[PDB]
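Colleague: Have a look at the structure that comes next, please.
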Amino acid sequence: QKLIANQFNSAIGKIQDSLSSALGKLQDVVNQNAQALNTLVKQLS
Amino acid sequence: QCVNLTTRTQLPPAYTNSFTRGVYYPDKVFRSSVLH
Amino acid sequence: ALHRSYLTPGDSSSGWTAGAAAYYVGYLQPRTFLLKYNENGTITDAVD
Amino acid sequence: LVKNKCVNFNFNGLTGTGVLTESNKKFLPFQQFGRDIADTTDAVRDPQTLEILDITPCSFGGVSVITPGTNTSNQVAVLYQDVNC
Amino acid sequence: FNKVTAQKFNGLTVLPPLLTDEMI
């Protein structure tokens, strides 16, 4: 039990380091929706 | 007024490169923190 | 501006000294540039 | 010049409609109006007094009606979908 | 929430999600 708890507690620390060092799947949805809107505005001129 | 001078020396042209020199504001428009 | 000093022939064609200066000349071409404007609205950088 | 209400405007030929307000922008002395990332005007320098003005739109989206269902009641509430009352 | 990172003139509008981030 003590070994398994230590391995688990250690593994969570790695997640925190990895995220503080990516979210491309979310970020590129936001980017695609901004591109469509800016393109709509450009079509006016 | 006018004269002709004795141009005692003239020579083939020397040269150098425009090292990113020669940009000017193309328009009277304020734009900020942006690429245009 | 000529240097017509007294250390010269004084005449119209040759009574002059050149001074000492240099200058550079380039020609504009039609080009696309990308310009970078900072927060103060100054062009800080560019790409040809 | 009148500020904080919706007007038509023309500064030196630059023409539009919007709410003019005082601005924190700092144009260089040769620049006369400002544009956003979408290349639409959002700021201007007053030709008379050389102070900076923001511009903001006058067109404010939906009106929506909230209903208990007419089987229940005929009174309703109304939402002005992006407005400061 | 930190790691992930105006056109009002043209009849374009953005509506708030029903749930806020504090609700999620």
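Just so it is clear, chain A uses Swiss-Prot numbers, and the residues here are 920-940, 944-967, in order.
Positions of Cβ are set from backbone N, Cα and C atoms, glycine also.
What Swiss-Prot records for this protein is below:
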VARIANT   A:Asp950 to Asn  In strain: Delta/B.1.617.2, Mu/B.1.621
VARIANT   A:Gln954 to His  In strain: Omicron/BA.1, Omicron/BA.2, Omicron/BA.2.12.1, Omicron/BA.2.75, Omicron/BA.4, Omicron/BA.5, Omicron/BQ.1.1, Omicron/XBB.1.5, Omicron/EG.5.1
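What does the local environment look like for each feature on the list?
Modeller: Annotation note: A:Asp950 (variant position) sits in a helical segment as assigned by DSSP.
Taking a C-beta cut-off of under 8 Å and a sequence gap of six or more, A:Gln954 (variant position) has no contacts in its own chain.
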